[PDB]
Amino acid sequence: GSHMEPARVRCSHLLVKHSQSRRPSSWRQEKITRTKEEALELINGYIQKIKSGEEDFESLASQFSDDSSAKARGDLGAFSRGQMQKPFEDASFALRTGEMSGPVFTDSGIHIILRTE
């Protein structure tokens with residue numbers, strides 16, 4: 001039936017990091033020269049490419065995600081809200097089936113969340 005707002009949700013997560021972060025060193029750049037504003041453009045670029053049916057989320061999340069989850073397709077499983085960040089939570093739980101939250105600002109950087117489930 002129609003059961004939204006659960007305990008376990010599944011979504012994919014892309015992450016673009018910026019100079020002001022827990023570490024200004026990604027796997028794409030040894031010294032992240034891009035700030036939040038700059039990273040935001042990358043974010044929009046990926047989002048546009050994905051939703052337009054040009055690129056895939058898992059595709060871009062594996063190459064253009066500065067997170068370790070990148071090599072794991074960037075797709076997550078069914079997790080609980082207490083296992084993620086509050087901004088990440090609000091986004092993932094507010095998304096409908098096959099919906100994308102867009103640029104979710106966090107401490108590490110900007111996350112792109114797509115509702116896999």
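The first residue you see is number 1, and the count goes up from there.
Heads up, header says this was done by solution NMR.
Placement of Cβ uses the backbone N, Cα and C atoms for every residue, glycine included.
Every protein chain considered, the tally of other Cβ atoms within 10 Å of the Cβ of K17 (mutagenesis position) stands at 25. Secondary structure at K17 (mutagenesis position), as computed by DSSP, is strand. The note that Swiss-Prot attaches to the published mutagenesis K17 to A (Swiss-Prot position 63) is: Loss of peptidyl-prolyl cis/trans isomerase activity. No effect on the interaction with IRAK3/IRAK-M. Abolishes IL33-mediated increase of IRAK3/IRAK-M protein levels.
According to its DSSP assignment, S25 (mutagenesis position) is coil. In the structure as shown, the Cβ atom of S25 (mutagenesis position) sits within 10 Å of 14 other Cβ atoms. Under its mutagenesis annotations, Swiss-Prot gives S25 to D or E (Swiss-Prot position 71) the following note: Loss of peptidyl-prolyl cis/trans isomerase activity, nuclear localization and cellular function.
Across the structure, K17 (mutagenesis position) and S25 (mutagenesis position) place their CA atoms 8 angstrom apart.
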